[PDB]
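> Structure below; questions to follow.
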Number of protein chains: 2
Amino acid sequence: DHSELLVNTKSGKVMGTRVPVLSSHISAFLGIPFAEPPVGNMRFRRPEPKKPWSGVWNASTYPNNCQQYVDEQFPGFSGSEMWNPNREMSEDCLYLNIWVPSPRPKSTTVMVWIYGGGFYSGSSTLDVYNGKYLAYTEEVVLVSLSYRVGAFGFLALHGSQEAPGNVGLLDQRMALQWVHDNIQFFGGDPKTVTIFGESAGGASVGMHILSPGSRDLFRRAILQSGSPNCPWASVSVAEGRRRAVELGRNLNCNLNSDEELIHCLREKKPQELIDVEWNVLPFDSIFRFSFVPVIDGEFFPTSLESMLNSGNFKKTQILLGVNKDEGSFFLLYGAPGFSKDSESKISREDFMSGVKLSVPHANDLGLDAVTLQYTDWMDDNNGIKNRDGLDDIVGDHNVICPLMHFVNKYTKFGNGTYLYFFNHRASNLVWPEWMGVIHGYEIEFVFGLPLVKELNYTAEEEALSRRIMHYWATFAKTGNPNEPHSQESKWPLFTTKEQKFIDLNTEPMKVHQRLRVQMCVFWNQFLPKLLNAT
Amino acid sequence: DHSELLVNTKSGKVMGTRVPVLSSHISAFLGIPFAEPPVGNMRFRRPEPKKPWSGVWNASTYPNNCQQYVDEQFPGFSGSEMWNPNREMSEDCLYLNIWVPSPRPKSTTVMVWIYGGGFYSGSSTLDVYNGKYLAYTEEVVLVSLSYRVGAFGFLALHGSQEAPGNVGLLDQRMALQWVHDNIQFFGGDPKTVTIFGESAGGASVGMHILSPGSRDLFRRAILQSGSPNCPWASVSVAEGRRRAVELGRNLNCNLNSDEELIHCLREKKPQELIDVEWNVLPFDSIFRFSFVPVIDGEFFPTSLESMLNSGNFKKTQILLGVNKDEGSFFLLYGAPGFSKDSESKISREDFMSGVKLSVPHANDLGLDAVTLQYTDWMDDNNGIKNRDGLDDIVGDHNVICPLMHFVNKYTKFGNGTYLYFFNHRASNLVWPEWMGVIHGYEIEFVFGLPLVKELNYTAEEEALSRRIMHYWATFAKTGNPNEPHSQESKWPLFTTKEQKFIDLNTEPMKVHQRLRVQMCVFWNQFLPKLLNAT
Ligand SMILES: *[C@@H]1O[C@H](CO)[C@@H](O[C@@H]2O[C@H](CO)[C@@H](O)[C@H](O)[C@H]2NC(C)=O)[C@H](O)[C@H]1NC(C)=O
Ligand SMILES: *[C@@H]1O[C@H](CO)[C@@H](O[C@@H]2O[C@H](CO)[C@@H](O)[C@H](O)[C@H]2NC(C)=O)[C@H](O)[C@H]1NC(C)=O
Ligand SMILES: *[C@@H]1O[C@H](CO)[C@@H](O[C@@H]2O[C@H](CO)[C@@H](O)[C@H](O)[C@H]2NC(C)=O)[C@H](O)[C@H]1NC(C)=O
Ligand SMILES: *[C@@H]1O[C@H](CO)[C@@H](O[C@@H]2O[C@H](CO)[C@@H](O)[C@H](O)[C@H]2NC(C)=O)[C@H](O)[C@H]1NC(C)=O
Ligand SMILES: *[C@@H]1O[C@H](CO)[C@@H](O)[C@H](O)[C@H]1NC(C)=O
Ligand SMILES: *[C@@H]1O[C@H](CO)[C@@H](O)[C@H](O)[C@H]1NC(C)=O
């Protein structure tokens, strides 16, 4: 006992590993367990704290990834595979990873990354999530947590103690509880913890901001291209229950009682559930996953919207934003006429089915309303305009406008909001041009991959990435992304009245106001009133 | 018998008068009667052909103007008074005026002007309608007709033979019948007659294009800032009847039967009806007149829309268009916050009541839909943007979009359509700047007033006016406003597929396509579907 890679925690001793980083080295503790393996009769159950172990836990290699659907649309294509599980998949997947500056800090800023993946996929071990560039460059202790996705993490039979719903959010919470209790031994300050995540991870961050049972475990938050109120991020208990039985219906399950259904589902091998999980969503849409958080009355006391209206949430500072072309990925994967290798010019016909796919809960009138809002009537048959119009529709409706709604509601009660719009397309992007500044592609800059030359980024991209990493880290440490007395351009606070935000790219910073207001007033105010009335 | 000012017609002989024009002279026959005086028991009745007279009818001075509301909002202001009656008003007002080139033509092009005035006002004798500049410059026989307006011309008790409705349209028709029968003696060609009018006059022209009983009396048509389908231009028989009894209710009338009501109304002096006529419209709106054409099953066989859809109308060539700021006059006179001498910056509050006033038949959802379509959300509190947005709303909804609807329907079955957008603001306009290119102000150029120097127009304005007068006259004569083999820029035909139109101003001609499509798809397609659904 006593060496830089050896850390003693309230759960037992762990042994890290030295890792190289930009010509220096840091410590890494990978695969530390924070919960009991959720296997056997534990499948679908709330997680349990990991029982302490004696001896030294070997924390030198990445853990297994949770059972999930694996994307095979482009076998060999790095653009899609960099998001697939890079470790063996297993239900025994509740571990976290920590990158620690060398020599070990005494009490420094802590950042906990929550991965995205639409609540049905995701891994903490992905190369784009490697925490070392950030820990090393910003001197922050970097944590990577994990959580059950799909049915494993979200099957919901409300009322049952065996499959209550939201267990994957509870998994995250448990990891946050562990960091709270032990990050000090790794030299991290448990009083200055910032949770950040992208897409479902950004939504998760917001759900922890809302949930009373989570608010006390962290200090501040960063949300990237995701909000807890996103339309794809949560369902009612009635709906969860319906999907859970439909899932049992696909696996030839006895459906007479929750106990019967649950018993059957715990019997199936993981892959059996994954093979049929896309058959349960009851309507056709851009998004085809069924298992997500439920508004249960516990993790979420009431509707997300009423909580937002009344200020029922953690008041603190937040930093959040979106990418310019949030919708392109979803279209590529779920809308007809979009392909990876063509320019995907869209027939006015494929355009109409595209909007239906995008606003599945709309009636005809609402479908017309969306169509009119996004159509250039002077040139309604332009295939590129139809393609980009659909890109905007999907991005606005599912990511950007829900986030602008969240930010405007939050700012009214919060203690400081910083908003960004990332619109720099990476020079080395392997995805087609028509996709633009793609959902997910700001992550590589948040994690500093552009500082690794072999990755072929440009010099200005390495500069953008350092500016970004420093904004994230300065904000996590102080609640402001700006250097006190620096002489760099200032990222202003987003306020209720001015609603300022900054672009995030390679050119001189520029401040703007009311990010996509024209479209978001339509999605957040008009369209809903239209559908409630009609 | 035999002299240039003496003309013998099937109704008797008439004696004209020589009139000076741009340093030359022409003949003018003013105040020729085409119907019996619609007085006494004839009030509200269909007109009767004028009984032939013996002797010579003195046609040297302007006739009386029909009984109408007189605008007194700006006593002394020439801008409003140039539209008021300039002759004594009288129920005995069914006369027409003819300007004839000297020496008398043998068989030349004839143009018949139908005045506008919202179906409650208007005179054929106005100085802006003086036919001499056009007759002289284009060698056309120019006719000016007249017709009863207000209750006198439109009180409608459908089913009654005493007050059937549309008598003012019948008045026009009778004048067209007279021109058809006698214009040859004045040297005009009855085979080449073009009816043209502005605002209610443009609507009238279109109603004659629709009405079977009128189609045979003319060859082609020009419509200026008015369409028969304008929302202010017609009512149902049920509604006409309701307004007629409400009118009787304001004059203490026995309301037990049509005969009783009608008897009472024929008893009142003209001014008694005019004094209370603005009290009958049942809702608050920008427009406050109640007496207009009725869809009666006779003059109009069926709904204007079904007639348009099925091609039930005269197939021929049409020339029509709008002014850029069709809505400013209506706002000045009927919306709060608009004044002749201020810039009329509009409070976001005065903006909301403005839209309600403008789309009186809309529910809340429809009111929101209009508001969203015209609001710049980046700068929603800009008083000039609110002022101009309202200008557009009123102009689009009441003049421009109804006309684009008419033109697109007509062109499908017609034999040639020419479309214009007049956007030149007269250099000498006496109305405030905020009003822009005002509804009604293209008339002075159609009638060639800019050729009279003392009127203080610029040299290019005299040029624009000659180009316009020549387009109107060439089109009336041939059905094409262009000179066969000229080398001037070509005004293209408006076709179903390309929808081309030209700007009409002092700069080199410019061709555009789909005049205000973005807004008109909203007013002609979306808003209606929205209100039918909700
Ligand atoms: C965030 O919260 C802090 C403290 O709750 C705010 O600072 C206080 O500001 C008020 C009025 O400006 C003063 O009366 C207090 O003395 C301040 N307290 C401290 C510790 O400075 C701060 O303004 C809030 N920031 C935002 C952006 O809402
Ligand atoms: C950085 O750019 C180089 C230059 O093209 C990439 O190298 C090519 O990679 C493909 C696939 O591995 C090979 O078929 C070619 O032979 C390589 N060409 C050269 C000139 O080396 C390299 O893959 C890029 N780096 C990364 C991490 O993508
Ligand atoms: C207007 O109508 C005329 C005649 O009804 C059209 O001219 C005819 O065009 C067709 C096909 O182009 C020919 O078969 C006939 O020989 C033509 N008749 C004459 C007298 O030329 C004319 O094309 C129509 N114009 C528009 C714009 O619809
Ligand atoms: C053309 O412009 C002249 C120049 O201002 C106008 O003349 C003025 O008219 C007002 C009202 O009649 C008088 O009070 C001024 O004394 C006139 N000034 C001059 C210098 O003559 C004239 O009215 C305009 N013509 C028309 C038809 O409006
Ligand atoms: C930890 O695991 C790695 C690889 O599995 C191995 O090389 C190393 O020796 C292990 N250390 C201990 C103390 O077991
Ligand atoms: C016609 O009327 C005008 C004015 O009313 C008069 O000067 C003229 O002499 C009249 N002519 C005849 C023949 O009555």
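To match Swiss-Prot, the residue numbers of chain B are left as they are there, and the shown ones run 23-556.
We read in the header that X-ray crystallography, 2.3 Å was used to get this structure.
Just so you know, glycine gets a Cβ as well, placed from its N, Cα and C.
Swiss-Prot lists these features:
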type     : residues               : note
MUTAGEN  : B:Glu220 to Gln or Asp : Decrease in activity
MUTAGEN  : B:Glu220 to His        : Loss of activity
MUTAGEN  : B:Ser221 to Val        : Loss of activity
MUTAGEN  : B:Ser221 to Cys        : Loss of activity
ACT_SITE : B:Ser221               : active site, acyl-ester intermediate
ACT_SITE : B:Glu348               : active site, charge relay system
MUTAGEN  : B:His446 to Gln        : Almost no loss of activity
ACT_SITE : B:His461               : active site, charge relay system
> Look at each of the recorded positions, B:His446, B:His461, and point out the one with the fewest other Cβ atoms around it within 10 Å.
B:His446
> Which of the recorded positions listed here (B:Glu220, B:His446, B:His461) have a Cα atom within 10 Å of the Cα of B:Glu348 (active site, charge relay system)?
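Near B:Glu348 (active site, charge relay system), where near means Cα within 10 Å, the recorded positions are B:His461.
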> Where does B:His461 (active site, charge relay system) sit by DSSP, helix, strand or coil?
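Looking at the DSSP assignment, B:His461 (active site, charge relay system) belongs to neither helix nor strand, so coil.
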> Which residues of the same chain, at least 6 positions away in sequence, have a Cβ lying under 8 Å from the Cβ of B:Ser221 (mutagenesis position)?
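Expected: B:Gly138, B:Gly139, B:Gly140, B:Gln246, B:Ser247, B:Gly248, B:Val421, B:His461, B:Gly462.
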> List the recorded positions B:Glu220, B:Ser221, B:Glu348, B:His446, B:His461 whose Cβ sits under 6 Å from any atom of ligand 5, in sequence order.
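Qualifying residues: none.
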> Rounded to the nearest Å, what's the C-alpha distance separating B:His446 (mutagenesis position) and B:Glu220 (mutagenesis position)? Just drop the number here, would you?
17
> What residues, ordered by sequence, lie under 8 A Cβ-to-Cβ from B:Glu220 (mutagenesis position) and sit at least six positions away in the same chain?
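In sequence order, the residues whose Cβ lies under 8 Å from that of B:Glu220 (mutagenesis position) (at least 6 apart) are B:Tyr137, B:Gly138, B:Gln246, B:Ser247, B:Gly248, B:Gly462, B:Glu464, B:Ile465.
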> Can you see whether DSSP assigns B:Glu220 (mutagenesis position) to helix, strand or coil?
strand
